[PDB]
Amino acid sequence: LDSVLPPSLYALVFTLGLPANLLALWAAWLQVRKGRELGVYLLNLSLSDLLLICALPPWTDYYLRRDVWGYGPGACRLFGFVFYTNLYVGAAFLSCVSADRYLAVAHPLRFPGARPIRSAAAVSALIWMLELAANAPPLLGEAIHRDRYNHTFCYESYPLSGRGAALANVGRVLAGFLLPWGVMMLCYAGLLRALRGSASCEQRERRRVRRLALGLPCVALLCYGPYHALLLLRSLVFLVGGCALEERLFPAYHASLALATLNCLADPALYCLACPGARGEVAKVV
C-alpha cells in the first residue's frame, strides 16, 4: 500500500523547495530590479510555489490521519482553495514565461514596447484574479462527505456529484492544463524555429537551447500530466461500473498529487539554477 509515500514526498518538497523557493524569490526580485519583464512572471511563479509549500503541512496531517480531517471542522476549504489555485496559477505563469521568451527571441526588434513591467504586472494580476474567481466554486463551504469509515477527505466527491456538476473537472482539465501547456508547446517550438537562421550561435549553443526549451515543457508535462489524466478519465466516464472504477482509480489519483507537487520544486531549479546570474545572486546570499 502507499500511505507513507504522499506525506514523505510532501516533506521532501517542503524541506527542499521552500528554502530554494525563497532563494528564487530573491533572485527574481533582484532580476526585476533592473527592469526585466520575465522578472514579474518568475516572481509570481515563486509566490505560488511558496503558497503550495505553506499549504502542504495541513495536508501532511490530513494524510497521516488516513484521509479523515483532523485540523478543522470547516477550515479546510481555505487549504483546498490555496492548493488548487496554486496548482493552476503555476502552469499559467509557466505559460507566460514561455510566451515572454518567445516574443523576446522571435521578434527582438519589436518586444518589449512600452515599460513592460506595467503590462506584465497587469497580466499577472489578471491571472491571479481570474484563477481565484475560477477556483471560488471549489472552496466556499458547499460539500463534504464520509462513506465507509474514517474517510472524510476535504471537499472530495466519491463518487462524483453528478453530470450536472461533474463538469468542473473537465473545465479545469481543458482550461487549466491544456491551454497553458499548448501555449508553451507553440512558444518554445517557435523559439527553436526562430533560432535556426542565427549566423552567430554554433551547434554548441543551438543544442543547449534545444535541451532547455524542449526539456522544461517535458518536466511540466511529467509533473502535471497524471493528475489531470486521472481527473479527466473520472469525469468523462462519470458523464457517460462507476463504483468499481472509483474503487480502483482512487489510490493512484491520490498519489498523483505527490507528483504534481514536485513542479513547485522543479521550477526554481529550471528557472533559477539554470540562469548564471541567479547563481551569482545565490552566491551573494551566503
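The residue numbers of chain A are those assigned by Swiss-Prot, with the residues present covering 15-254, 263-308 sequentially.
Per deposition record, electron microscopy, 3.8 Å.
Here the Cβ of each residue, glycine as well, is placed from N, Cα and C on the backbone.
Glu51 to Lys appears in Swiss-Prot as a mutagenesis experiment; the accompanying note says: Decreased proton-induced G-protein coupled receptor activity. DSSP gives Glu51 (mutagenesis position) a helix state. Long-range neighbours of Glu51 (mutagenesis position) (same chain, six or more residues apart, CB within less than 8 Å of its CB): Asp114, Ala118, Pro126, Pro130, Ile131, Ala134.
What Swiss-Prot says about the mutagenesis result for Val119 to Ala is this: Decreased proton-induced G-protein coupled receptor activity. A 10 Å cutoff on Cβ-Cβ distances gives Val119 (mutagenesis position) a total of 20 other Cβ atoms nearby, all chains included.
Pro122 to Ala appears in Swiss-Prot as a published mutagenesis result, with the remark: Decreased proton-induced G-protein coupled receptor activity. Its Cβ taken as reference, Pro122 (mutagenesis position) is surrounded by 9 other Cβ atoms within 10 Å in the chains shown.
Listed in sequence order, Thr166, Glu170, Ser171, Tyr172 are the same-chain residues at least 6 apart in sequence whose CB falls under 8 Å from the CB of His159 (mutagenesis position). The annotation that Swiss-Prot gives for the mutagenesis experiment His159 to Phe reads: Can increase the optimum pH.
The note that Swiss-Prot attaches to the published mutagenesis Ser171 to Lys is: Abolished activiation in response to pH changes.
According to DSSP, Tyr172 (mutagenesis position) sits in a coil region rather than a helix or strand. Among the mutagenesis experiments that Swiss-Prot reports, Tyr172 to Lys is described with the note: Reveres the acidic optimal pH.
For the recorded site, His159 (mutagenesis position), the DSSP three-state label reads coil. According to DSSP, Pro122 (mutagenesis position) is assigned to coil rather than to any helix or strand. Neighbour density at the Cβ, taken as the number of other Cβ atoms within 10 Å, is lowest among the mutagenesis positions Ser171, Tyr172 for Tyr172. Between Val254 and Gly263, the deposited coordinates omit 8 residues, leaving a Cα-to-Cα distance of 11 Å across the break.
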